[PDB]
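Step one of this worksheet: look at the structure below.
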Amino acid sequence: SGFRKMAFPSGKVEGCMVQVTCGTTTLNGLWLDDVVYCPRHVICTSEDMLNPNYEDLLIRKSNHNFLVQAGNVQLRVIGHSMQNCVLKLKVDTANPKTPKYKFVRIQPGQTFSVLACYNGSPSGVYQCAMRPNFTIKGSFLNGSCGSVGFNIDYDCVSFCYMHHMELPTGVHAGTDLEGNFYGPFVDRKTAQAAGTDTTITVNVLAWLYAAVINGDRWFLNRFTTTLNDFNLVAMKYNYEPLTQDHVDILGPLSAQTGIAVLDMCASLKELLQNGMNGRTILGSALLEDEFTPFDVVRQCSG
Amino acid sequence: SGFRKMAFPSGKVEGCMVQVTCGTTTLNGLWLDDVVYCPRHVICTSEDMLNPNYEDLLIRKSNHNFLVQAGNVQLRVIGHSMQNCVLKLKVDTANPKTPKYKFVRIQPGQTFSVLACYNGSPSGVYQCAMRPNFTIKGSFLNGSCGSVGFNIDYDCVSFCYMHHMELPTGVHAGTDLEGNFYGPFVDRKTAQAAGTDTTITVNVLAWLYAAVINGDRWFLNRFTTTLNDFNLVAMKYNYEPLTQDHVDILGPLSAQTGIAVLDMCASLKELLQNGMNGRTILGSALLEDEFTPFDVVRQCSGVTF
Ligand SMILES: *C(=N)[C@H](C[C@@H]1CCNC1=O)NC(=O)[C@@H]1[C@@H]2[C@H](CN1C(=O)[C@@H](NC(=O)C(F)(F)F)C(C)(C)C)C2(C)C
Ligand SMILES: *C(=N)[C@H](C[C@@H]1CCNC1=O)NC(=O)[C@@H]1[C@@H]2[C@H](CN1C(=O)[C@@H](NC(=O)C(F)(F)F)C(C)(C)C)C2(C)C
């Protein structure tokens, strides 16, 4: 029993974290085979943070301007290219700790683990979800940049996120490992703010199913709802609209518990109507939205 | 900025997890140098768990009774010994990934990282506190036994916990790596219950300090209390007493925020009496007590390797 916000073992990613330095800028790099991936804004001074021309700044750089350090070893840089907002440094050594990996772009709602690093040393690991507004509610200080988000599937590491910047509201923005930003952000210091956040409705229902399987039944009820009446009510609490696709994904938890998704939707509407009246679900007095249907099955049946 | 329940990187510890099988029981082992550590109750059958005679059950067992598997490779057991509630199996091979490590035993309120494992394969890492009643609120299914708790200080892994059992209340109990239980528990299937839990007061106050640092400041009030007067409120609300010791630990956070510890106590007191009056603190409707002062500093400022 028990239910924990639980990250993947960070071991396979720890073996890939290096320090990338350029001028007075030091941030973190991901060393896979003979390529170090890191945020391109490493090549910006304080000045060129406002309207950087990355193409112009990079053409000024030779291989020898990039100090790559893996623990003690300085890697020798033998090539640099840019792909979108990530800089790719070719090094003369393939990383011997390179795991089986892929690059994946995730959708809002998806969870992944973040290995927070400073100076190419891993600090800590925590579990994140991609918010509907394409930000993550992370924990990152100065020099954290180039810290990555990942999933692990059997022995394969799925890299989905590289950290770039903090927005004024304290939420974080970054790119996939092809360097395309999640959402409408750019690696410039400009007036840009996170859109209005919403609750990830599909995740809350999943978490309620976890509550049932872990033997908590105090919040259900005898009502059901139409998908439309559910969405019309939920949306007034800033909940993401639930789609037929979301219901389909809840098939397995519905079947395992024998509570139809629209029945559990009825429970949710009433929980929003009523709150907790003291009580808790799975040790929380808020409705948890950073557990996907997959995360529940893995932790409560695996 | 931001504040998360954050675990230590598990790499050094993932390199030490093995599978131990004795008869039809499989669980997890910790492989360090040429010894494998795992719960002694691996030797117990369903029958033997009700009234086990460990010294007797153990002496009836030869090394050939113990399958130790590191991935696909069999390790050869060349010796076996018991220390308190942990079985120590000498294996023919030293673990080449053995980190700098020591065994430490923690007090309630201290936090640590748990690496949950099944069949010697690490599944997940989460952050835990040793509860005041010496349980931990874990997430552990069948085969999780031999999952370890640790902290890291630079390159030294300090192992502090090995998982043994689930209490009927759904909370978890285990030992230090010398096999001494945390709390008044025994490794038999017999009926056991967690005593009544209390809230780790110093940790809430540390967490409230973490709130102030992230600009969540609404709960500050003008009032200050005294330790004596506060601790009377604490007891009523099933809160651990705040000691002179506890107050001194918070000096860094008091100094960093300019909020006196007994001032922060007044905010806390008022919160217990009044509730949160709608609001949340760092996105929680509950007062959080599983972040230590050291945990808060290692994330909100640095010292984070
Ligand atoms: C990488 N080391 C930091 C990560 C930041 C620092 C504080 N916590 C973090 O997660 N990244 C940066 O310094 C990026 C970098 C320029 C400015 N910047 C920011 O994080 C800033 N953000 C913005 O100005 C905003 F909102 F517009 F994006 C700041 C708020 C000053 C921390 C670039 C290229 C975005
Ligand atoms: C190790 N593989 C399991 C892990 C358990 C399984 C359910 N959740 C967990 O964390 N631990 C055990 O097999 C221990 C072990 C015998 C029985 N046991 C229990 O978990 C039982 N608990 C107790 O006996 C209790 F409550 F009294 F502490 C169970 C009835 C399954 C809850 C021994 C030696 C205690």
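Heads up, chain B uses Swiss-Prot numbers, so what you see runs 3264-3568.
Quick reminder: no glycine exception, Cβ is built from N, Cα and C everywhere.
Here Swiss-Prot flags B:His3304 as active site, for 3CL-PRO activity, drawing on sequence analysis. Marked as active site, nucleophile by Swiss-Prot on the basis of experimental evidence: B:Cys3408. A natural variant is reported in Swiss-Prot for this position, B:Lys3353 to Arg, and the note states: In strain: Beta/B.1.351. B:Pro3395 to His appears in Swiss-Prot as a known natural variant, with the remark: In strain: Omicron/BA.1, Omicron/BA.2, Omicron/BA.2.12.1, Omicron/BA.2.75, Omicron/BA.4, Omicron/BA.5, Omicron/BQ.1.1, Omicron/XBB.1.5, Omicron/EG.5.1. Here the residue is the original one, but Swiss-Prot notes a natural variant at this spot, B:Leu3468 to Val: In strain: Zeta/P.2.
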### Task
Specify the nearest of the recorded positions B:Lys3353, B:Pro3395, B:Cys3408, B:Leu3468 to B:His3304 (active site, for 3CL-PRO activity), where nearness means the distance between Cα atoms.
B:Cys3408
### Message
Between C-alpha atoms, which of these recorded positions comes nearest to B:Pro3395 (variant position): B:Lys3353, B:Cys3408, B:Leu3468?
### Response
B:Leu3468
### Task
Using C-alpha atoms only, work out the spacing between B:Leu3468 (variant position) and B:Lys3353 (variant position) and round it to an integer in Å.
45
### Message
Measuring Cα to Cα, how many Å separate B:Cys3408 (active site, nucleophile) from B:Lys3353 (variant position)?
### Response
19
#### Entry: B:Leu3468 (variant position): secondary structure state under DSSP, collapsed to three categories
helix
### Query
For B:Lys3353 (variant position), which residues in the same chain are close in space, meaning a Cβ under 8 Å from its Cβ, but six or more apart along the sequence?
B:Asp3297, B:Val3298, B:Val3340, B:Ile3341, B:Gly3342, B:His3343, B:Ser3344
### Message
According to DSSP, collapsed to three classes, what secondary structure does B:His3304 (active site, for 3CL-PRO activity) have?
### Response
helix
### Query
Within 10 Å of the Cβ of B:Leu3468 (variant position), how many other Cβ atoms are there?
27
### Query
Once the DSSP letters are reduced so that anything not helix or strand counts as coil, what is B:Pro3395 (variant position)?
coil
### Task
Would you mind sorting out which recorded positions among B:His3304, B:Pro3395, B:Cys3408, B:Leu3468 put a C-beta under 6 angstroms from ligand 2?
B:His3304, B:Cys3408
### Query
Any idea what DSSP makes of B:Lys3353 (variant position), helix, strand or coil?
strand
### Task
Would you mind pulling the DSSP three-state label for B:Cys3408 (active site, nucleophile)?
coil
## Note on the structure
For B:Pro3395 (variant position), the number of neighbouring Cβ atoms whose distance to its own Cβ is within 10 Å equals 21
